[PDB]
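Chemist: The following block contains the structure, expressed as structure tokens.
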Amino acid sequence: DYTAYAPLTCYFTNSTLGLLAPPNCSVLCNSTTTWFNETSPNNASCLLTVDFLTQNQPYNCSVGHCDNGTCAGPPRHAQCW
Amino acid sequence: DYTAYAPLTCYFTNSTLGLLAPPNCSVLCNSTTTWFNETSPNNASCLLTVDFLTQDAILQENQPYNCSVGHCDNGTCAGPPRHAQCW
């Protein structure tokens, strides 16, 4: 505009412990033009495992922290959806 | 529904060196209806100081202006500086 900020939208998994990055600590984002991936900061919350059912609904999932671009334990117990 | 990811949209100042956080390394974000501030991660690009295009000088859309870029260090924008154009 004359007063516009630039928006960046990034995509996470919902959980009882907040928005989670993936196990590879690399989030998909989009600017008003393009799609790209950004590495999560160290210690951001990230998904370690999803306790899927063989068969919709929330699942139990375990939650870690990013450590140098990969999700590390020890795990915390959450529900994800 | 449960196939959707959760989007988080945060708002930055654009520049020749990419999207910038402010000098306090804290940005405005939106999740669904909630508006809130999040701390920028260490090493994110940020404005070192109070740079802006003075309202009087405006005569163009997205009129660009000189600005200085540092990196976030423990919630404050730190040098060394880089020279950028912001808009």
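Going by Swiss-Prot, the residues shown for chain B are 41-127, listed in order.
If you're wondering, the header gives X-ray crystallography, 1.8 Å.
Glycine residues also receive a Cβ, built from the backbone N, Cα and C atoms like all the rest.
Pulled these features from Swiss-Prot for this protein:
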type	residues	note
MUTAGEN	B:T43 to A	No effect on binding to CCL5
MUTAGEN	B:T49 to A	No effect on binding to CCL5
MUTAGEN	B:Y51 to A	No effect on binding to CCL5
MUTAGEN	B:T74 to A	Slightly reduced binding to CCL5
MUTAGEN	B:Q100 to A	Slightly reduced binding to CCL5
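Let's see these features in context: how buried, what's close, how far.
Modeler: For B:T43 (mutagenesis position), other Cβ atoms within 10 Å of its Cβ number 5.
B:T49 (mutagenesis position) carries a strand DSSP state (E or B). Close to B:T49 (mutagenesis position) in the fold, though at least 6 residues off in sequence, lie B:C69, B:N70, B:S71, each with a CB less than 8 Å from its CB.
Summarising the environment of B:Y51 (mutagenesis position), the number of other Cβ atoms within 10 Å of its Cβ, over all protein chains shown, is 16.
The number of other CB atoms found within 10 A of the CB of B:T74 (mutagenesis position), across every protein chain shown, is 8.
The 10 Å shell around the Cβ of B:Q100 (mutagenesis position) contains 10 further Cβ atoms across the protein chains shown.
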Chemist: Just give me the nearest neighbour of B:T74 (mutagenesis position) among the mutagenesis positions B:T43, B:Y51, B:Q100, Cα to Cα.
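Modeler: For B:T74 (mutagenesis position), the closest Cα among B:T43, B:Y51, B:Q100 is found at B:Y51.
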Chemist: Which of the mutagenesis positions B:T43, B:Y51, B:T74 have a Cβ lying under 8 Å from any Cβ of chain A?
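Modeler: From B:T43, B:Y51, B:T74, flagged as close to A: B:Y51.
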Chemist: Can you grab the distance from B:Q100 (mutagenesis position) over to B:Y51 (mutagenesis position)? Cα atoms, rounded to a whole Å.
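Modeler: For B:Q100 (mutagenesis position) versus B:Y51 (mutagenesis position), the Cα atoms are 22 Å apart.
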